[PDB]
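J.: Next up is a structure, given as structure tokens.
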Amino acid sequence: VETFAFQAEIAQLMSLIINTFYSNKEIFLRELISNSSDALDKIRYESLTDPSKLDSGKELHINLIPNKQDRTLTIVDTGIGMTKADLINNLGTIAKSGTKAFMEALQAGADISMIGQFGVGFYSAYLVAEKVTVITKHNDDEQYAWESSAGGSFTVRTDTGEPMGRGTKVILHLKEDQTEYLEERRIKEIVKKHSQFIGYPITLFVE
Ligand SMILES: Nc1nc2c3ccc(S(N)(=O)=O)cc3nc(Cc3ccc4c(c3)OCO4)n2n1
């Protein structure tokens, strides 16, 4: 288990998302589904040129898994997955320009729902989650667990839990007052409103 500091701009973004009063929290779901869809687009493209890239699973889709016992909502995809370098370095580095632009837009009248237009929608997870755990497996790399409760740091470890094949699971440990997002009716509503045209099956698990 290694502990890393977020780059200052990302820690700043995370604090803004946690601290700002903003009632329209439900858009976190569209942001994460969109991330999943992008990752599924990547493996679909790559597998078209190299069919063996689907040896780790042919099916391209999204699962939404609420668990009231654990108070978690898990977004699972069989997209391309992330490498250790992505989790530790690449994605945070790239996110710096998007963060800065988002923060400037918010000063000029944008609102937190527009976060995806700056390519940093993953962090919208913190609108609703006290802790986010990401399990991810990319072809030719090992399975990793990334985790953060914000506060300026995150961890990465090699994951020795159940193997997942290929893709990403974002496990949202929901804030105590955000359990509405475990409700079937509420999730279906939000998917219908903001994620209506995703080009992959989205299966909402029931409890
Ligand atoms: N679900 C999902 N999948 C990805 C993803 C997949 C591949 C690639 S890659 N190798 O082409 O650069 C990037 C991906 N990025 C995201 C979004 C994201 C951003 C930051 C994260 C994160 C996910 O998990 C922890 O920190 N996500 N989110």
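Swiss-Prot numbering applies to chain A: residues 17-223, in that order.
Cβ from N, Cα, C; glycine included.
Below are the features listed in Swiss-Prot for this protein:
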MUTAGEN   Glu47 to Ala  Strong ATP-binding. Strong interaction with HSF1, HIF1A, ERBB2, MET, KEAP1 and RHOBTB2. No effect on interaction with TSC1
MUTAGEN   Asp93 to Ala  Impaired ATP-binding. Strong interaction with HIF1A, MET, KEAP1 and RHOBTB2. Loss of interaction with HSF1 and ERBB2. Los of interaction with TSC1
MUTAGEN   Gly97 to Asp  Abolishes ATPase activity
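Buried or exposed, and what's around them? Tell me for each listed feature.
T.: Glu47 (mutagenesis position) counts 22 other C-beta atoms within 10 Å of its own C-beta, drawing on all protein chains shown.
A simple way to gauge crowding: the CB of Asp93 (mutagenesis position) has 27 other CB atoms within 10 angstroms, across all the protein chains here.
Listed in sequence order, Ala55, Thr152, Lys153, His154, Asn155, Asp157, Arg182, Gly183, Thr184 are the same-chain residues at least 6 apart in sequence whose CB falls under 8 Å from the CB of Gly97 (mutagenesis position).
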J.: Which whole-number value in Å describes the distance between the Cα atoms of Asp93 (mutagenesis position) and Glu47 (mutagenesis position)?
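T.: One finds 13 Å between the Cα atoms of these residues.
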J.: Indicate whether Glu47 (mutagenesis position) is helix, strand or coil by DSSP.
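T.: Once the DSSP labels are grouped into three classes, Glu47 (mutagenesis position) ends up as helix.
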